[PDB]
Each structure stands twice: as structure tokens, then as C-alpha cells.
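First the structure, in the form of C-alpha cells, and then the observations on it.
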There are 2 protein chains.
Amino acid sequence: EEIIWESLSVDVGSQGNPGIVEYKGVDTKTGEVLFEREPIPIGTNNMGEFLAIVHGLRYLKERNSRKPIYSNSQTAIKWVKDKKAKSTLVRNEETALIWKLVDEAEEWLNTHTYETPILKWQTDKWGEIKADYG
Amino acid sequence: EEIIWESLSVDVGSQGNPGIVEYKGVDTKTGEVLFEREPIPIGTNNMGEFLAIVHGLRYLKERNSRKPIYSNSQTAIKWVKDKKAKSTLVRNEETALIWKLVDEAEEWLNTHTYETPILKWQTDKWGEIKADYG
DNA sequence: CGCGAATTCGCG
DNA sequence: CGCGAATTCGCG
């Protein structure tokens, strides 16, 4: 607002929602793929992007980066700030993996500090988030 | 739609919300007070109107009435149909009374049948619900 | 299509 | 003012 080009953009990829979910973190300016999560059979868009932002936080923290993270998801950003992923997705055998990851990402947020700013990507003005799965 | 005048209208009365709540059931056409609940120190508008509709159901069922009930509350009507009062109000010592009543009204709905239609009062067209506490 | 936040609605 | 449903929003 305007744009920190030297940043990490995190994206979620969803077929049906709920359904197969994956995510990745990319360099905002170049589009270089910095990390990617192999598809999880059942999750939601919001769960996936929550995990993406937390994966981003961890990736930047261990590399001592001052870089911010951009997400186009009001929801995932709010969940990260709250340290709580308020998903409606049922907890059952089929959803146990995503919920395990989510519960662990929440635990990470509850037990760590980070300086990374988490910024909203303004799709209407800046086009789509870098490397959007679309 | 239009109006069954021979009916029971149930109303909730609220100061602050949450705060002191009361309710009553009145004859729609005349305004005669058919039952009234003395003020409960802490509740919400929606909890109070839920209890009002269930009190109405019980009052009509035991008098073998075919009369419908009108409520202006989308929320309380939906909760009665679902047999579940989805209130956000915290459960603590101060709210224990209203929550006790609500939990018991839910149990009543889970263990009884009734033929009473529960109809939406159209305030925009028919003016305010009969004897509105306003 | 669905997921959830934000916003709008009707109410006392 | 707050309570919650319904609706609108942005997203993949």
C-alpha cells in the first residue's frame, strides 16, 4: 500500500472446497518458488492458506529475514493474528491430517515470536497474488 | 401473510443486550396478556425470545389450541425449529439462570411434538408485534 | 460450488 | 449499544 516487492507471497490451491488443497510461497517480484506443500487430500481454502502463512513465518524466521508476507486472504491473516484457525471443517478420520497440521501451526504461533509483517495483497489494484494457482 | 388474528404473539423486552430480559405472550387481536416472565437479571434478546416461543408452545399445547404463534425474530424462530439456541452468551455464574432455562427449553423441544405453526410477524406491513415492549 | 469475514438487517 | 441470521465479499 503500495508494494514491498522484496517479500514472500503465499498462495493456496483448491479444487472442490472442501477437497484437495496445496500451497506454496513465492518471491513476490520474480515468482521464484521458495517452498511448496504437496496436495493434502481433504482440507479447505482457509485451512490451507493459514498453514501457508505459518509455513512462511517459519521459513523467514529461520533465515533471519525482515521480508514481509503477502496473502490475499482476510480470513487466513486474521486467523494467524488470533493464533486460532476458526474452521468449520468436521474433525473425522478423513480430515485428521489437515487438522493435525492446523493444530500444530497454532501451537507454533502460541510458542514463538516473529517480526514478519503479514500484509494484505490488494488484488483489485495489483493484479493477482504472485503465481496464483487460479 | 396475511394475518391470523386468532393467535398468540410473543414478545421479548430488553434494556442493555446482554442485560435484563423479560417476555410475554399476548392475544394478537385484543392484546390480552396470557403469560409473562418476570425479569431475568442477565440474558440476551435472542435467548429471551427463544424461551418466549417455547413457553408459548407449551401454553398452547396444554390447552389443546390450534392457534399459531407470531414472533418478529428470525433468529428465535430458527432456533426453535432447530431445537437449538445458538447463543454466544458466555456460561458463567451470572448467566447460569438464563442458560438453565434455555437448556431446559431445548430439552422440552427434543422430547415433545406440537402442531402449533410458528409464523413470522411482518412488522414493515402490519406494524409492531402486538404489545411490543419497545 | 463451498469457506468464513465483513456487512446489513431487524429488533429492544 | 449488542445479538445472531442473512447477505455480500473475495477467493480457488
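Following Swiss-Prot, chain B residues are numbered 61-194, in order.
Note that Cβ sites are derived from N, Cα and C of the backbone, with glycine treated the same way.
Going by Swiss-Prot, these are the annotated features:
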type	residues	note
BINDING	B:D71, B:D192	Mg(2+) 1 binding site
MUTAGEN	B:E109 to Q	Loss of activity
MUTAGEN	B:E188 to A	Strongly reduces activity
MUTAGEN	B:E188 to Q	No effect
MUTAGEN	B:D192 to N	Strongly reduced activity with manganese. Loss of activity with magnesium
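The two recorded residues, B:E109 (mutagenesis position) and B:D71 (Mg(2+) 1 binding site), have Cα atoms 7 Å apart. Geometry remark: B:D192 (mutagenesis position) versus B:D71 (Mg(2+) 1 binding site), CA distance 6 Å.
Its Cβ taken as reference, B:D71 (Mg(2+) 1 binding site) is surrounded by 25 other Cβ atoms within 10 Å in the chains shown. The mutagenesis positions listed here are B:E109, B:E188, B:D192; among them, B:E109 has the most other Cβ atoms within 10 Å of its own Cβ. DSSP assigns B:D192 (mutagenesis position) to coil in the three-state reduction, outside any helix or strand.
According to its DSSP assignment, B:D71 (Mg(2+) 1 binding site) is in a strand.
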